[PDB]
Amino acid sequence: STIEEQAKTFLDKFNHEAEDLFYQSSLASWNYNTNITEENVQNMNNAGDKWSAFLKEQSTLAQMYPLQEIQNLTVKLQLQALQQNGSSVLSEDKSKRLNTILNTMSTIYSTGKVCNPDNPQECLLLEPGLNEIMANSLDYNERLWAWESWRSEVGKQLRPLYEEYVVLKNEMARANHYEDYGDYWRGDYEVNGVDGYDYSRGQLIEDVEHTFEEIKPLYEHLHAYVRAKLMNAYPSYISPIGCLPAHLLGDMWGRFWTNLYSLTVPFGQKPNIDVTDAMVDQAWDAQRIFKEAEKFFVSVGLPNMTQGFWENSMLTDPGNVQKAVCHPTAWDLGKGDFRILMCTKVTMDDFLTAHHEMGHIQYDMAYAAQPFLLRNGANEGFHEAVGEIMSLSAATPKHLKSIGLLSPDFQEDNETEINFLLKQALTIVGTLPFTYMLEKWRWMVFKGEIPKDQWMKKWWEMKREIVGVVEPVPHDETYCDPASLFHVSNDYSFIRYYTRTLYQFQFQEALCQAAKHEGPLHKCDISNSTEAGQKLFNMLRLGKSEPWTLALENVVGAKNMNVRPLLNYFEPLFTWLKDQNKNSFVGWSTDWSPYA
Amino acid sequence: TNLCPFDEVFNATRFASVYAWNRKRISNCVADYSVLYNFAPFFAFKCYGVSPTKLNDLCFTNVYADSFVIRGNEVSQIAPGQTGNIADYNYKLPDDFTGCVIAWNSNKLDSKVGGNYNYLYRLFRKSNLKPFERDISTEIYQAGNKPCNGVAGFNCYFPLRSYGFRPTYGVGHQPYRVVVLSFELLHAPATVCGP
Ligand SMILES: *[C@@H]1O[C@H](CO)[C@@H](O)[C@H](O)[C@H]1NC(C)=O
Ligand SMILES: *[C@@H]1O[C@H](CO)[C@@H](O)[C@H](O)[C@H]1NC(C)=O
Ligand SMILES: *[C@@H]1O[C@H](CO)[C@@H](O)[C@H](O)[C@H]1NC(C)=O
Ligand SMILES: *[C@@H]1O[C@H](CO)[C@@H](O)[C@H](O)[C@H]1NC(C)=O
Ligand SMILES: *[C@@H]1O[C@H](CO)[C@@H](O)[C@H](O)[C@H]1NC(C)=O
Ligand SMILES: *[C@@H]1O[C@H](CO)[C@@H](O)[C@H](O)[C@H]1NC(C)=O
Ligand SMILES: *[C@@H]1O[C@H](CO)[C@@H](O)[C@H](O)[C@H]1NC(C)=O
Ligand SMILES: [Zn+2]
């Protein structure tokens with residue numbers, strides 16, 4: 001028998017036992033998440049240990065089948081999933097050190113406390129606390145104190161742990177035949193062997209740079225608008241030809257600009273569209289919200305939800321003595337068990353979150369027939385994009401008027417469309433330069449283009465050039481400001497957000513074109529359109545079986561990520577901003593500093 | 001008179017595994033095909049080569065009733081001319097098949113919290129089965145070019161593997177009990193007829 005014939009038998013056996021072990025692990029984790037108790041932690045440790053072990057033994061066994069002797073490109077993907085070791089290639093003396101470094105560097109982040117000045121007894125922690133001041137206060141000095149306290153007494157403790165993290169993971173990177181840890185991260189987007197659909201690892205940097213070059217002007221105009229409306233609020237602290245101080249952007253790190261609507265609203269006399277009081281005045285509940293979401297999905301063309309979803313799934317906070325997490329998640333336990341845990345309330349935000357998680361569940365249901373190792377999204381940005389387009393389409397005034405929440409007499413005026421577009425832009429357009437800058441900095445640090453003694457100096461000059469944000473106080477080579485974020489201190493990738501943002505609008509434009517919608521793109525609903533549902537399902541069915549280029553081509557018609565639909569979404573806002581910015585300066589100079 | 005024992009086949013407390021399917025010969029009795037309908041959801045009640053309505057009009061010499069428990073999504077594999085895993089290594093029907101196939105859900109009986117590991121099915125086999133044949137031998141499957149010597153390991157697998165039914169699994173993974181009714185005409189007087 002050939003080596004390709006032997007591989008299929010091993011894969012069948014692996015799938016059979018993997019499904020059962022994974023279901024046990026997921027059920028234990030769910031039982032703990034819906035019921036906090038020490039016995040549940042004990043249950044959740046044993047199942048995890050058994051799974052991780054199993055997987056290690058199978059990975060060890062799957063390396064006696066040479067790769068250059070299998071020619072189906074479907075066995076090849078599963079063997080590539082099993083064969084990767086990654087972290088076990090290092091010797092035992094360094095594997096323990098890496099785990100200790102990661103655990104300690106995570107503990108320093110979670111257990112963090114900025115003791116305020118004078119009074120020493122009072123001290124404040126992130127989460128409830130040093131996040132409320134940055135999101136709601138309006139005093140320059142208070143915000144600067146919070147910013148600098150967090151930067152100084154959480155980052156210096158993490159600098160001489162990241163300094164070893166970098167080398168100890170670069171060693172693992174070239175121990176698995178790579179060039180650095182950045183290439184290891186970028187390897188998700190790599191496709192080899194399928195003619196007309198190859199995507200190399202290095203093409204991602206070029207694609208990101210070329211998309212940002214087109215995004216830039218809209219960001220510049222939004223930046224100018226915010227600078228004007230923000231210099232209005234702070235009498236004389238912001239120069240009119242310079243950058244923006246980093247401690248007054250609405251959140252600690254400036255990741256989202258959404259906490260500026262109260263200061264940058266276009267027309268402050270016209271309120272937004274909130275239907276919470278209407279829902280309350282009709283005796284709504286959780287079941288009604290989820291049946292409306294299911295009704296929308298069935299109207300599009302996708303199937304209903306299984307009886308298990310309605311029996312074994314917790315939609316309301318249990319209350320009483322039971323304590324459970326209330327972070328909305330969508331669970332795919334396997335073997336036909338799909339559940340949603342969400343502590344929902346009667347609110348429009350919960351109404352949209354229901355659609356988001358409902359789309360997660362639908363996408364999970366779509367590829368249930370694929371092999372075990374191919375039951376995931378094509379890349380790391382498709383799943384959340386599919387989740388987000390549903391919430392995009394479910395918040396339009398037309399859809400709300402269809403379901404009775406919004407009265408028919410409501411008239412869409414142009415003064416509210418601009419408000420909605422600005423509120424959306426403060427969250428979508430704002431985060432893209434931040435994400436791009438952070439990924440480029442991490443890639444250069446891992447590669448070796450940034451010497452060990454120029455970290456912060458390079459970081460802040462990039463921060464000035466790309467994002468237009470300037471620090472209020474000077475930082476030497478002792479702080480570790482980028483480590484101040486969950487994702488840098490806990491080893492997660494960050495380009496997934498950029499890719500998801502650019503994918504969701506491509507999907508939305510394709511679906512709206514399939515639905516014969518006329519007018520602006522932001523007023524589009526894909527309800528009552530079976531063509532759009534079929535076009536979407538054609539890609540949801542594939543999973544990881546096909547390259548993500550082909551999956552994108554199935555829906556959009558192109559083999560690469562494109563940043564024209566997003567600009568088409570924000571055309572009225574761009575015209576309005578150009579009209580409003582005819583007496584100011586668009587752009588910033590990287591010389592002015594609030595500390596002079 | 002004398003009423004064939006269909007309620008020892010459709011109502012037993014324990015069914016057999018797929019690879020050890022029970023076959024019961026029914027002869028020398030009057031069979032009414034009407035207590036059979038007094039179930040409920042009959043997920044599948046397909047009849048091949050025989051009219052279900054005109055069923056109480058034809059006489060046969062032997063009637064065979066097979067019993068086993070399979071998964072929900074494998075019911076479609078019990079039909080003449082199907083390829084897969086159950087119909088190649090566990091239970092295969094001839095192309096010129098006369099009879100009926102009946103299936104129904106048994107989640108409330110054959111499923112327990114923790115895992116009902118009492119149901120097995122063969123997954124490895126050198127060659128396909130001939131129609132109406134069973135194999136209950138447990139020897140290690142040699143998937144490689146080296147002798148196995150009766151020990152499980154590399155390129156050596158145990159041919160049987162359990163189902164593990166839990167009460168929260170989906171419809172496609174829930175237990176289903178299947179009874180197959182077979183008929184034949186031989187060179188003997190037909191001693192099986194309806195009332
Ligand atoms: C939560 O755990 C407690 C103690 O283990 C148990 O008594 C209770 O029944 C559990 N709740 C549910 C819904 O299973
Ligand atoms: C790859 O293997 C699958 C079975 O898992 C088979 O259906 C498919 O035809 C194979 N590919 C080719 C090109 O034959
Ligand atoms: C680790 O990975 C390398 C390259 O993939 C491989 O050659 C090696 O055998 C693996 N080690 C084990 C035992 O997992
Ligand atoms: C469920 O799905 C079927 C098939 O699409 C449809 O006819 C039915 O109206 C849906 N509604 C229910 C009852 O879930
Ligand atoms: C709405 O349109 C009218 C007519 O063109 C214009 O005068 C008005 O300024 C517009 N309002 C907004 C908010 O664009
Ligand atoms: C979808 O079609 C149904 C039936 O024609 C209708 O009741 C509903 O209002 C439609 N929804 C939208 C958003 O047009
Ligand atoms: C199965 O046995 C139970 C036990 O009395 C009886 O109630 C039921 O009617 C029987 N069903 C059939 C189809 O014989
Ligand atoms: Zn989500």
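These residue numbers are counts, starting from 1, taken along the chain as shown.
In case you wondered, yes, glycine gets a Cβ from its N, Cα and C as well.
Where Swiss-Prot documents B:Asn11 to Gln (Swiss-Prot position 343) as a mutagenesis experiment, the accompanying text is: Reduced viral infectivity. According to its DSSP assignment, B:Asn11 (mutagenesis position) is coil. Within 10 Å of the C-beta of B:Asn11 (mutagenesis position) there are 10 other C-beta atoms, taking all protein chains into account.
Cβ environment of B:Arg14 (variant position): no same-chain residue six or more positions apart lies under 8 Å away. The note that Swiss-Prot attaches to the natural variant B:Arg14 to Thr (Swiss-Prot position 346) is: In strain: Omicron/BQ.1.1, Omicron/XBB.1.5, Omicron/EG.5.1.
Counting only same-chain residues six or more apart in sequence, the Cβ atoms lying under 8 angstroms from the Cβ of B:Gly114 (variant position) belong to B:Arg166. Reduced to three states, the DSSP call for B:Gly114 (variant position) is coil. According to Swiss-Prot, the naturally occurring change B:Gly114 to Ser (Swiss-Prot position 446) is described as follows: In strain: Omicron/BA.1, Omicron/BA.2.75, Omicron/XBB.1.5, Omicron/EG.5.1.
In Swiss-Prot, a published natural variant is listed as B:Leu120 to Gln (Swiss-Prot position 452), annotated In strain: Omicron/BA.2.12.1. Around B:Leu120 (variant position), taking its Cβ as the centre, 17 other Cβ atoms fall within 10 Å, counting all chains.
Sequence-distant neighbours of B:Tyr121 (variant position) (same chain, six or more apart, CB under 8 Å from its CB) are B:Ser17, B:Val18, B:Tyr19, B:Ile70, B:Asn85, B:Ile86, B:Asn90, B:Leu160, B:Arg161, B:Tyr163, listed in sequence order. B:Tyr121 to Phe (Swiss-Prot position 453) appears in Swiss-Prot as a known natural variant, with the remark: In strain: B.1.1.298.
Listed in Swiss-Prot as a mutagenesis experiment, B:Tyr121 to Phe (Swiss-Prot position 453) is described as follows: Decreased HLA binding to NF9 epitope. Increased binding affinity to human ACE2. For the recorded site, B:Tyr121 (variant position), the DSSP three-state label reads strand.
Here the residue is the original one, while Swiss-Prot reports the published mutagenesis B:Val151 to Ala (Swiss-Prot position 483) with the comment Increased resistance to neutralizing antibodies. For the recorded site, B:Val151 (mutagenesis position), the DSSP three-state label reads coil.
Quoted from Swiss-Prot for the published natural variant B:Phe158 to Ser (Swiss-Prot position 490): In strain: Lambda/C.37, Omicron/BQ.1.1, Omicron/XBB.1.5, Omicron/EG.5.1. Annotation for B:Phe158 (variant position): spatial neighbours B:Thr138, B:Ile140, B:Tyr141, B:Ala152, criterion Cβ-Cβ under 8 Å with sequence separation of six or more.
DSSP classifies B:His187 (mutagenesis position) as coil under the three-state reduction. Cβ contacts within 10 Å of B:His187 (mutagenesis position), excluding its own Cβ and spanning all protein chains shown: 5. According to Swiss-Prot, the mutagenesis experiment B:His187 to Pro (Swiss-Prot position 519) carries the following note: Increased resistance to human covalescent sera neutralization.
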*For B:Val151 (mutagenesis position), which residues of its chain lie six or more apart in sequence with Cβ-Cβ distance below 8 Å?*
B:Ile140
*Quick one: Cα separation, B:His187 (mutagenesis position) versus B:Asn11 (mutagenesis position), in Å?*
32
*Taking a cut-off of under 6 Å between Cβ and any atom of ligand 7, tell me which of the recorded positions B:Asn11, B:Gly114, B:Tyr121, B:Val151, B:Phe158, B:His187 pass.*
B:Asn11
*At the Cα level, what's the spacing in Å between B:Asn11 (mutagenesis position) and B:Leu120 (variant position), rounded?*
21
